Amino acid sequence: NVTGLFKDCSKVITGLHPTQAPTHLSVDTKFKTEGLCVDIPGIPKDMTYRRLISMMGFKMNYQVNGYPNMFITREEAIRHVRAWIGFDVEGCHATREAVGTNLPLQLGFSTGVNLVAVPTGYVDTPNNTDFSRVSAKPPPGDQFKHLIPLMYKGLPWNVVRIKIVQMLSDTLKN
Amino acid sequence: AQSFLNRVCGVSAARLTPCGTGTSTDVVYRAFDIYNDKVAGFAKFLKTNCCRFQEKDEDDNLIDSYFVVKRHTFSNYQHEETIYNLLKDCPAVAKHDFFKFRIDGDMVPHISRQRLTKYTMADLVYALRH
Amino acid sequence: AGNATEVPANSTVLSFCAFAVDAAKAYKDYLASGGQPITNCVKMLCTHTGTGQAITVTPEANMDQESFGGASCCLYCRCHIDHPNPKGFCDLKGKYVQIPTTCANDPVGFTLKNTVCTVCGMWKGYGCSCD
Amino acid sequence: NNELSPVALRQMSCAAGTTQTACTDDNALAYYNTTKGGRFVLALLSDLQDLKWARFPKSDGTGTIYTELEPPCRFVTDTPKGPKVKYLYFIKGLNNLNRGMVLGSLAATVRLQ
Ligand SMILES: [Zn+2]
Ligand SMILES: [Zn+2]
């Protein structure tokens, strides 16, 4: 069983020289001979690969008291009004270089707001990940034709989070 | 102008000579086989979404080969791309080349079909049946 | 599309290191927070001959220890998260890591708690002539 | 320069199975075109490993058709819990035209792996 969590998103299928893959699955079948990996001087390592990576399949529910478990159960969210505010986002997938990832484009809440933003994502790089901006298109569904004029006019993340936390800091500050 | 004309001579046989106009398209009277949803037939339209370059020859004689560069939608630019990128093998495919170029402040895409032929099988079959 | 990657069984684990901003003390509290380890580190193979320097281009190992990969040994990069590295990523991405037999259960806490000594190039204490 | 066909091919659910009698009344997904001759049927979509026959009431509901199926085409759709295997049977001896327009409408509807 494999994950869409951290599932690679670019179409390139050439496995990583496992010195550039942080998991025992992202190694090409050139190193796995009877469940073990053997160093190969027959080919040097690679430095040319820029792939976005999926960010799904989380299911966050550790168990400690040093953090309070963010998700509140049935009552602990019914009891506490003067906090209810919506949360929903619309997304899309990339075109040429890659596809298979979900990324936000417009964010709506209870406040009569719908924020625009250009898509960006964690591209994998031989040193770490970079936070790169990639071509975007909505899903091919025709009911997403309303989503056409949103990809070429969005916003990056910094200004967006400033404005969002500030919508917070004047609407929910009360 | 030339940097363009240069920049679409890509890497090969830089002997070009735009029998077009400048950096504008062309107007050709060509006999298509067409069938959208509304029109249909085997008929001779006036087509114009193309810039057309006649590749010349050493000794600077003309020579039957062409670079036909078309300009259309970004989205469609991608489709054509990913397709071409799937299929750049079976030799019956004219070797395309994509790029993005600027006209004014406009980053217009461009596809460059390389070494074709002034006519097409259409003009043959048509102007032999009719 | 792309290529599969993580085990769903350690999803929760990486989840705690995906959304964390103090992820180091976080994941050490996780190693000590009712769980079993990140059961996916690349398992290398060598003749176990050479010095003890793990950070090596081609496995440079001892008879006791055992080698995993170089990259698959930093959770800061194992989770694609941001780094507090000054400029601006993690070093061990590209080499190998030969950990001595005891502490070689998980190399994340190893790479974060220990760090190579400039004198013998080994992990500080496993072993060293450092006075 | 010559676009093919903007579509209108509907999709229903009905009956298919492995033999003439094995066809349970609800397990298959018909893709079809109601032409001059009733809801004229084109292709089958399923999740089962194999279905070599299908059964559908007529134009007015006289009898049940005994339309066999193709060695199904293999592919995987996506459902919120990962990939999901699916097969695309065709009604045998169906030329390239309707195979093509069916693939068109279908791959349009369902995004694969
Ligand atoms: Zn790191
Ligand atoms: Zn030392």
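Using Swiss-Prot numbers, chain A covers 5928-6101, in order.
Just so it is clear, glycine is given a Cβ too, placed from its N, Cα and C backbone atoms.
Copied over from Swiss-Prot:
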VARIANT   A:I5967 to V  In strain: Omicron/BA.1, Omicron/BA.2, Omicron/BA.2.12.1, Omicron/BA.2.75, Omicron/BA.4, Omicron/BA.5, Omicron/BQ.1.1, Omicron/XBB.1.5, Omicron/EG.5.1
ACT_SITE  A:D6015  active site
ACT_SITE  A:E6017  active site
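Features as recorded by Swiss-Prot, highlighted on the structure.
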{"residue": "A:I5967", "record": "variant position", "Cβ contacts under 8 Å, 6 or more apart": "A:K5957, A:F5958"}
{"residue": "A:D6015", "record": "active site", "Cβ contacts under 8 Å, 6 or more apart": "A:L6034, A:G6035, A:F6036"}
{"residue": "A:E6017", "record": "active site", "Cβ contacts under 8 Å, 6 or more apart": "A:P6031, A:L6032, A:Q6033, A:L6034, A:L6074"}
